[PDB]
Amino acid sequence: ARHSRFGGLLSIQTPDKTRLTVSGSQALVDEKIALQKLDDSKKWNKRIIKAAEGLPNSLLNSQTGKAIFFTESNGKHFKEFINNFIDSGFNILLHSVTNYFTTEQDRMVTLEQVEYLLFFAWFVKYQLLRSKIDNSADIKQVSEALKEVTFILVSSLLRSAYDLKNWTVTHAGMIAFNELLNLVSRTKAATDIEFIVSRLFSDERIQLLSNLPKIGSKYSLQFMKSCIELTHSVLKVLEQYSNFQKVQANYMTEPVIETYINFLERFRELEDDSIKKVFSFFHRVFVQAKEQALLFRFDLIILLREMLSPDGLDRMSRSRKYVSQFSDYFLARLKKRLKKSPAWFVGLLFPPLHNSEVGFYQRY
Amino acid sequence: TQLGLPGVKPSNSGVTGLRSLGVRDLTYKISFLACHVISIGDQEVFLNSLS
Amino acid sequence: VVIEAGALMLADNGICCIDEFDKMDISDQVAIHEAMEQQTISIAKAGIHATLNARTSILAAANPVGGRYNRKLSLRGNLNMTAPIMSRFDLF
Amino acid sequence: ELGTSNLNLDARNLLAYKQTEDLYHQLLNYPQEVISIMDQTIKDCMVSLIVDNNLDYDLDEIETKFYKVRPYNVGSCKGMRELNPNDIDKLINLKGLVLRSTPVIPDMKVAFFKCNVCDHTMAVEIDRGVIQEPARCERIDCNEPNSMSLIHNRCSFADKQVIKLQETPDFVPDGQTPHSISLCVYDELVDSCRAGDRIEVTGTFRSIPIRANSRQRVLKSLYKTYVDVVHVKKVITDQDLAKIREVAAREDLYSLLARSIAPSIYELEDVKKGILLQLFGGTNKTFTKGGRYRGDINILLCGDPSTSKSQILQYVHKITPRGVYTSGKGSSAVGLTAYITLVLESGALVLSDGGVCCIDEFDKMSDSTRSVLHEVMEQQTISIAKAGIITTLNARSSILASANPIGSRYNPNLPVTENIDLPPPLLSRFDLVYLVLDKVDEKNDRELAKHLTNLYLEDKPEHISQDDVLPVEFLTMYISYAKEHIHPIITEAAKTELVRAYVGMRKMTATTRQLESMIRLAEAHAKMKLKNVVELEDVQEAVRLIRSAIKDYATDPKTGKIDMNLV
Amino acid sequence: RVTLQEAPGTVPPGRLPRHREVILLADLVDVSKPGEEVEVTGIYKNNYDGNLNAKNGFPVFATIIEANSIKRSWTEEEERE
Amino acid sequence: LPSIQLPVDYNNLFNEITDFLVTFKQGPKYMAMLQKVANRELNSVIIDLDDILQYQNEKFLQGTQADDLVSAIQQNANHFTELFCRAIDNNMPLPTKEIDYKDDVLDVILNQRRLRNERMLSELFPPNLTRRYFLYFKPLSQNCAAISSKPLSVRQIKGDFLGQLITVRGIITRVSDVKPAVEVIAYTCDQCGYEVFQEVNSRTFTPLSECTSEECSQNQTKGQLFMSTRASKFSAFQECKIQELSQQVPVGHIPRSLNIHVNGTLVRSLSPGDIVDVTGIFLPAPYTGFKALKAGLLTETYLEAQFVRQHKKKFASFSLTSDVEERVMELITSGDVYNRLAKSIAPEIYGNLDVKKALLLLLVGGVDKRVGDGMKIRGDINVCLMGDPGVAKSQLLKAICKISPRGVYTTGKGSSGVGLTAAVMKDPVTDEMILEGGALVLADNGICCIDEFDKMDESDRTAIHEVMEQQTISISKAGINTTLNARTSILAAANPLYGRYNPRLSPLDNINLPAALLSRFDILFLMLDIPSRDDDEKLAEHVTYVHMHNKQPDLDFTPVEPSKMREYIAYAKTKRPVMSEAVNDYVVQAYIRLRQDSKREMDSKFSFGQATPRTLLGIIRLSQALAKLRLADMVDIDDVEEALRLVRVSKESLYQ
DNA sequence: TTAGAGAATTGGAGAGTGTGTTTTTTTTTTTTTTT
DNA sequence: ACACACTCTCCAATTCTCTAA
Ligand SMILES: Nc1ncnc2c1ncn2[C@@H]1O[C@H](COP(=O)(O)OP(=O)(O)NP(=O)(O)O)[C@@H](O)[C@H]1O
Ligand SMILES: Nc1ncnc2c1ncn2[C@@H]1O[C@H](COP(=O)(O)OP(=O)(O)NP(=O)(O)O)[C@@H](O)[C@H]1O
Ligand SMILES: [Mg+2]
Ligand SMILES: [Mg+2]
Ligand SMILES: [Zn+2]
Ligand SMILES: [Zn+2]
């Protein structure tokens, strides 16, 4: 309220009678602010590490929460052009271009790979959205994507890209393979499609699709987001297959959880929808699978304060419903654990301990 | 004058700690940035002017 | 000099009102006389020279000497004003 | 419910309640911290009222506002010269007179930064005068050095002003001249006070270093000192209205008020009455066209020495809310009106606007200086036209003047106008002119001698000239209220009497100004009775007082001399 | 260098006259005397000035005129007449 | 680089100092003072060099050698302020009474800092930070005496004296207002929560900006320092200037001056216009920084004040110690003080006894009065002397100028009404307007003497009108609008019109003063030079004796000296005697008679104008002055009849 | 799957270098010589 | 010579990669 040179001085005394000094008039009354302001003065930050080059701007290396803007005549003319394209051209175009590339895959160049995978993705998604909206549209228009040859080809691109550690094609292939699965769940909600699933979920591919979130921890914010959305779809299909317990245990371990938190803490930049996806996964880890020991780690506990405070997530966004309903249960189970075995106070700082004789009792 | 103006040396207390100032001190003045002005203080031209 | 305009400049193509004219110093009455003679003002000092136009009509008020007019005397006897200035009013 | 943000608090209440007896001392010893604590207490209490009593008011609105306490009546006042280095950062109380105020200065409170490459933005808090500029741009993917920059016109500022306060003459050392101190004032209180105001303040007494040069951090050993004010005070109820209306119903009201403006002065009743009507004043009038007409009355007191004229000017100078006392040999033409310094500055008649200007030894100042008063008295405006400045200023100022005749004692062998000796254009501008004469008479002299000698029968006298007089405070209340709420109008009957009376004085010298001054005096008389109309009685009193002041009944109508035997 | 001012007949009523400054080079020096009424052709030119910027507080440039030319007997028939 | 031997070792002198502080007595003298310091009752210690001289003599008479500490601290005074302070700090006793220690911020800070060090372990701060006292030296008594006892004029202060302790005589020209000066500055470090101090001696300093503490450094904690007032130490500072007396300036030269500095409890002792014996330490003022490199070897200089002696005790400084009591009892027991005191004014002037009695009542004066409604009435008395040439008017006037502790002398031709009252001067180079008071302001609460009152211009004399009756000055000029205080009594002298008084005309024709001014004097005395073989012989015999012996001739009468006279008058100006009803009736009846007699004789050769109401209050003022001189608390009718006689006698010179 | 041995990239400590610094009115109160 | 602004340089702290138990 009063000006910048009126300010007095504050002293704060710890246990063991040692004292600190902070300035400003709000520190007199708000200890939370004083504690935060105290640490904020300190100089150092640890310096930091950093995936894609050689190609024009696209979804792969830009934040796409930023539209481009249409006149009304332009909006309707563009809608007319691609709607007639889809109703008229899409299957005949994809059938030709795919049965080319199966005969020519060895000779490819990075751009043609990234074109094919981001033409597939766009048109399949747009049609799903259009028929979600209205009954005049139908899914049969995009149905060339599912037949067996194209499925093999998207698979093969993703495979070869992953092995040679080419991360941009791997990123695009992740986006294409996401949509194919999304389209399958649509069609199952209506014969050969189950055959296609069974071939899509041979054990080899589960090894790959399980592997993929683990490496995401290092890379850019989009890569991790692709990993999350693909994982959500991948598990949801296999939930409605009915094997399942083998597959879910395959996913749950430290390096996946690391990625989830590392992505979640940049929530100021993300959508309302993506956080719904992350907490869905934590509900799966914590309540259903009953693998509670993964999340007792300190940088999660910081996060829930920031995001839940009057600082961050809005008092009325749908996110706070999910977050506060999660944290309540979290702290109840944590209370129970800590009073039953006091060693976890020193546990909470560090990774869990992989020794055979003590580790089993540690995790449970 | 207290900023890095080429060819001129530096010249109720101001504000400080900004990069360009170094150890110097900065103050401000209030003025009005207008966009138009209107005053309120041949017979043929005059007659055409009237209603 | 400060050059900035005086009263006679603001009253160009206008009426300039002088109240209690008889109280004005002679050293300044002569300045008004010189301006009224030419409808022009001149500046020359400190290396700066200027000439300005003063097409202004004057309206003045004054007190008779001793506060009350004397019917025994001419207006010249009654008024504390020099003859060249008095010669330049159209109406009294 | 009034939508307002500041709470007054006289500190004595902290001593009455047992739980805060020590908080009173802590307030004086640690103002910056304690006042902040009080602020954040008040705001929380305001929130608690609406949420506990579950009222309709917007919680967001109350959360948005700032609330501030303003403590006052802290203790004894302190002499400006007696503040010592052991008083630094404690609360202080001062009395004084305002000289001048600087224009409002913008003071920064929040800084605004923008990234030059990626257009990220940050708002930063200012404390202790230093901007806490970021080292690197804080956007994760744009972690670059020297990348942020300040945008001046998107910052947030606050108002600061500096007031110059002067020592009151009551405290100055023997054989010395008064000193002054500077007050820093912020936000609400910024434009509160004008030149010539008389105030009491409350604030922290601060000190700060000053730099040797603008290039480097080198400080001087002497420290600057100033005051940081948190409250300002100038030096209604139905009971007050009941008292005022009841007093106004008394039969002896006019004599009661008149003898109560200057209680210890013996007789001089007509002089006191005229001064009372000057205090009330006429009515101010403004037309759509044809101008504005002054409500103020000008008075001249002229006569023999020792007659107690200057003693009366003391009472008027202390009764009036605004005003000045001065002397003839003490005043220049510039000092009396306004001064070029490039800026313009105020003189006595401008500081006295809306009040009374007392001028003593009026017969000593030169014709050059007195000629300045013609325009100000007639128009109540001051026109100026000098190098670089040309303007007109308002001066709603009432003059009360004191003089002695030519030859320094009234000479009965000369006519009255020749004894007074002011020129006619200036003598025509006074509403009332009084002759007061040192006439010998044993009856008068015994009473005067008994009155003056009675003051020495006690060390600090309780004695006073009359049994029933009003206290100064209540009398001030009456006059102030009557000036604000009452606005008399001319009745047709009053119009007929004024025309008749003017023709009577005219046909025989009465000028046209005698008519207007009669109207103004009658209006002043009407306000003093809390009437809304001027009546025949008021007109006749205005006429009677004019005839009485200049001893007209004793005047030879043809020769203009006064028969001293008739006095 | 020469200072040039508006002729009093050209100045509108109730306004002060304006000024400009002219630079004269090799052949043109002392072509004119103070108080003469003169006519000038030249380039209109500007440059940075620190003091103007410092006093006004805006990026304001100063201007000058570089003159290219400057302007202001009898026959036997007259003698015979 | 090089070094020398010198005859002084400071260890021996330190031992002498610590013995002196614990042993000397007139218990020991200085230990009582240090107990008062420890109790927080006393703020300053004044060391007397007469004590050190006495101590040296006593130690010598006991048969032992000792160093001459008195000359040692006069020759190099600056260093011994530190030695005495260290000795006092070493030997300071413990408090006798409870203090409420928690009122001190420095105590809390240092206690917590000590506790931090105690915990950490499981000079600290400069000693100047906890010296609650000030210390000053007082020079040798000249009657015991050495240079510090002998006053110097401001010309005699050569460059030889730099560093020494000296005494200076002169007039003060101007005084600054008080402002704080730092001694020890205090800072706080944000990250490590630790405090550091800095000490300032020079006129300028650089503040600290890095926490160089070893613990903070070893934690690699590059924290930020911030300044704090609440634990810094300040001291009061004031600066003045002194200038040589005008009657000591050698012909054709311009007067010189010195800069004086004042710190501690000695502040606001000096005032402008005082004649004073200042004593202190004379020092140079070195330059700092880049300026020093190109200033050269010429040094600025100033005087550190230590003690101040005034020449005349102001009446406001009086208090009745029994030393003064014993002396006023001499006059009281001897009796008839009115005649003795009047006869004692200017004994070298013969006769004129009633004039001297009137001037004694001028020195005493009436009682100030202030009524419950805010009216106030003049207490001062105004007197005028009107007479022929050669009757000792200027001489008697200038004699009274010596007795009064505040007073000024002025003559009518040498004086402007402005400079006599107050002036608005455009004095600085900055075009600022400043008010500067005139002679009547410098004579505030004193007497103002105006000689040749008849030569002063008629217009300028009007400036005095406001001051005479209202005791104040009012000015309204360019940029200045204020009232000043001028509580001054005026004494004036004049010749009648045409010089020697003319009996052909009335007294009012000869006097030639306007009515408004003639009324403002409470007494106007008329004195004429009329030959007489008998009186001329007696006067000549008296004056010739005085020229022969430098002494007034005496057989019976001993005058009281001016000092004891000042003590009696100063004691008498405290009494405020009240009137009574019996007295009031008498003066009320007297006043009527005066005005009736005036009315009867306004036509007459014996006229002197008309009695106004200001003649009644003149009687009351003279009566109350007479009541003060007899140390009463009650006016008596005996006073009133004398007050009337003293007014009547002024006119008898008209009757040869 | 852990861990330890070797290589590459980056930060800023701190040392060094050059630099800048002292220093014609126009309006208004007052004294003085001039008509 | 005394605070500053700016440039240059070296050294070790750090993370990344490869190998074998
Ligand atoms: N009627 C009266 N009532 C009270 N005091 C009076 C009266 N008449 C005279 N006096 C006293 O006489 C003195 C008058 O002083 P003052 O007020 O200066 O009178 P004045 O009219 O101004 N005379 P002067 O200044 O010489 O023109 C004061 O002490 C008054 O108290
Ligand atoms: N009664 C006296 N006793 C002693 N000396 C006297 C006496 N009367 C006159 N004188 C001498 O007269 C001389 C002149 O005195 P002074 O005071 O100058 O006179 P004055 O009254 O001021 N005359 P003036 O200035 O011309 O009006 C001095 O030397 C005195 O000593
Ligand atoms: Mg008076
Ligand atoms: Mg003399
Ligand atoms: Zn950025
Ligand atoms: Zn530190």
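Chain F is numbered as in Swiss-Prot, which gives 5-30, 60-155, 190-212, 219-729 for the residues shown.
The backbone N, Cα and C atoms fix where each Cβ goes, and this holds for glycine too.
Positions annotated as domain 'MCM' by Swiss-Prot: F:410-617.
Swiss-Prot lists F:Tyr423, F:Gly463, F:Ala465, F:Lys466, F:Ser467, F:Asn568 with the feature ATP 1 binding site. Listed in sequence order, F:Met459, F:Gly460, F:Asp461, F:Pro462, F:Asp527 are the same-chain residues at least 6 apart in sequence whose CB falls under 8 Å from the CB of F:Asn568 (ATP 1 binding site).
The number of other CB atoms found within 10 A of the CB of F:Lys466 (mutagenesis position), across every protein chain shown, is 23. For F:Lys466 to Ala, Swiss-Prot lists a mutagenesis experiment annotated as follows: Loss of MCM2-7 complex helicase activity.
DSSP assigns F:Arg687 (ATP 2 binding site) to a helix. In the shown protein chains, 15 other C-beta atoms lie within 10 A of the C-beta of F:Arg687 (ATP 2 binding site). Sequence annotations record features per position, and here Swiss-Prot assigns ATP 2 binding site to F:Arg593, F:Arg687.
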Protein Cβ atoms within 10 Å of F:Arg593 (ATP 2 binding site), excluding its own: 19
Chain-internal residues near F:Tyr423 (ATP 1 binding site), provided their CB is under 8 angstroms and they sit 6+ positions away: F:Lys611, F:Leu612, F:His615, F:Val616
Between F:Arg593 (ATP 2 binding site) and F:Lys466 (mutagenesis position), the C-alpha gap once rounded to whole angstrom: 20
Recorded positions close to ligand 4 - of F:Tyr423, F:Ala465, F:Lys466, F:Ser467, F:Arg593, F:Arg687, only those whose C-beta is under 6 Å away: F:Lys466, F:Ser467
Entries of F:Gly463, F:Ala465, F:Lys466, F:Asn568, F:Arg593 (recorded positions) sitting next to ligand 1, with Cβ under 6 Å as the cut-off: none
Candidate with the highest Cβ count within 10 Å, taken from the binding-site residues F:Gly463, F:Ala465, F:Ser467: F:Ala465
Largest separation between Cα atoms (Å) of residues that the record links to ATP 1, namely F:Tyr423, F:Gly463, F:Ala465, F:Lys466, F:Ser467, F:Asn568: 20
F:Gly463 (ATP 1 binding site) - helix vs strand vs coil (DSSP): coil
Recorded positions close to ligand 2 - of F:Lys466, F:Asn568, F:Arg593, F:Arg687, only those whose C-beta is under 6 Å away: F:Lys466, F:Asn568
Residues from the binding-site residues F:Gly463, F:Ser467, F:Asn568, F:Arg687 that lie close to chain D, Cβ under 8 Å, in sequence order: F:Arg687
Length of the line joining the Cα atoms of F:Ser467 (ATP 1 binding site) and F:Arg687 (ATP 2 binding site), in Å: 27
Secondary structure of F:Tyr423 (ATP 1 binding site) (DSSP, helix/strand/coil): coil
